[PDB]
Amino acid sequence: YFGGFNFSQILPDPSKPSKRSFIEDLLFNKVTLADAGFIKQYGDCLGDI
Amino acid sequence: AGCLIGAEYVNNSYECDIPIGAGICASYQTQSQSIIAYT
Ligand SMILES: *[C@@H]1O[C@H](CO)[C@@H](O)[C@H](O)[C@H]1NC(C)=O
């Protein structure tokens, strides 16, 4: 309770494991990443599919 | 960022001394003298 101000969309929620707010979830889903190799990818690159 | 050879992972948390990768740092700590890796 903050005097009637509603900060529920900007404060995080512990339901999801990556504790991001609603607006942060929209901003992260909106930008489509190029899926670079910042995660290891050579096991994917070995299996030709 | 790959895998580390020569440093033992611990379940602690300090400030970052030598940055390795996605949230992992390494340091030279007394607890015999050895190199440890931590988040
Ligand atoms: C505004 O606050 C109420 C609690 O008084 C909450 O139930 C509601 O979900 C909030 N609005 C939004 C859009 O989350």
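Going by Swiss-Prot, the residues shown for chain B are 647-677, 689-696, listed in order.
Using N, Cα and C of the backbone, Cβ positions are placed for all residues, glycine too.
Among the sequence features in Swiss-Prot, the natural variant B:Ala653 to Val is noted as follows: In strain: 19B/501Y. Experimental mutagenesis is annotated in Swiss-Prot for B:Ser673 to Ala, with the remark: No effect on O-glycosylation by host GALNT1. B:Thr676 to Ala appears in Swiss-Prot as a mutagenesis experiment; the accompanying note says: Partial loss of O-glycosylation by host GALNT1. According to Swiss-Prot, the natural variant B:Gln677 to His carries the annotation: In strain: Eta/B.1.525.
Neighbour list (B:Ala653 (variant position), Cβ cut-off 8 Å, at least 6 residues apart, same chain): B:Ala672, B:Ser691, B:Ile692, B:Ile693, B:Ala694. Across the recorded positions listed here (B:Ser673, B:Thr676, B:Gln677), the residue whose Cβ sits among the most other Cβ atoms within 10 Å is B:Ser673. DSSP gives B:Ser673 (mutagenesis position) a strand state.
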